[PDB]
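A.B. asks: Dropping a structure here in structure tokens format, bear with me for questions.
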Amino acid sequence: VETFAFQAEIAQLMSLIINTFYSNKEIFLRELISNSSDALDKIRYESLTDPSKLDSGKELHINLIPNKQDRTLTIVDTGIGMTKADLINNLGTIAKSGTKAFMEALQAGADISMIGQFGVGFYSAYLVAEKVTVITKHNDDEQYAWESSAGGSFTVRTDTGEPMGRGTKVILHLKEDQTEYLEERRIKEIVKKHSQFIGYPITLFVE
Ligand SMILES: CN(C(=O)c1cc2c(C(=O)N3CCCCC3)[nH]nc2cc1O)c1ccc(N2CCOCC2)cc1
């Protein structure tokens, strides 16, 4: 298990997300489904020049898996996935600029719901989750587990769990007062409101 400090601006945004009073918490799901759709668009596009990139799985979809017993909401996609270098350096380097721009926009009157315009919508997961676990598998790398309970640090390890084939699985360990996001009717309403035109099948698993 390797422990890393988040870039200062990212840690700052995570504290702002956790500490700001903001009732419209449901936007976290739109943001995560969007990121899934982008990873799916990426593998679809790449497989046009290299069809072998779909050897790890041809199906392009999103699964929404609530678990009341574990108090977890899992968002699974069969997108391009992420390499170790993406999880540790690449995505965070880029997110540094988006994060700074977003925090400046909030100071100028913008709302937390506009987070996606700055490419840092992922951090909206901390509106509802005390801990986020990300399992990922890219064709060019091994399966990794990224994890953070905020507090300025995250961990990355090789994942010895069930092999994913290709894609990303976001496991949200929900805050005790955010269990409405495990309810089928609540998840259906959010998907219909914010993610109605996503170009991939979104399957909501029932318990
Ligand atoms: C390739 N890819 C993924 O496989 C993937 C990443 C996800 C995150 C996330 O953002 N993570 C999770 C781990 C810590 C870093 C952040 N959340 N849900 C995700 C679902 C996914 O399929 C990916 C997809 C979209 C993006 N951004 C969209 C917005 O513009 C900036 C790039 C970046 C990478």
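Numbering, chain A: per Swiss-Prot, residues 17-223 in sequence.
The backbone N, Cα and C atoms fix where each Cβ goes, and this holds for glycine too.
As a published mutagenesis entry, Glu47 to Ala appears in Swiss-Prot alongside the note: Strong ATP-binding. Strong interaction with HSF1, HIF1A, ERBB2, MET, KEAP1 and RHOBTB2. No effect on interaction with TSC1. Looking at Swiss-Prot, the entry for mutagenesis of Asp93 to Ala says: Impaired ATP-binding. Strong interaction with HIF1A, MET, KEAP1 and RHOBTB2. Loss of interaction with HSF1 and ERBB2. Los of interaction with TSC1. Here the residue is the original one, but Swiss-Prot notes a mutagenesis experiment at this spot, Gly97 to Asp: Abolishes ATPase activity.
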A.B. asks: For the mutagenesis positions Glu47, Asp93, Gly97, which residues place their CB under 6 A from an atom of ligand 1?
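C.D. replies: Among the mutagenesis positions listed, those whose Cβ sits under 6 Å from ligand 1 are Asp93, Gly97.
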A.B. asks: Once the DSSP letters are reduced so that anything not helix or strand counts as coil, what is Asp93 (mutagenesis position)?
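C.D. replies: Its secondary structure by DSSP: strand.
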A.B. asks: Enter the number of other CB atoms within 10 angstroms of the CB of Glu47 (mutagenesis position).
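C.D. replies: There are 21 such Cβ atoms around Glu47 (mutagenesis position).
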A.B. asks: Please report the Cα separation of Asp93 (mutagenesis position) and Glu47 (mutagenesis position) in Å, rounded to an integer.
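C.D. replies: Here the two Cα atoms are 14 Å apart.
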A.B. asks: Sort out the sequence-distant neighbours of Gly97 (mutagenesis position) for me: same chain, 6+ apart, CB within less than 8 Å of its CB, listed by position.
C.D. replies: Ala55, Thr152, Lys153, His154, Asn155, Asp157, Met180, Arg182, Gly183, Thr184
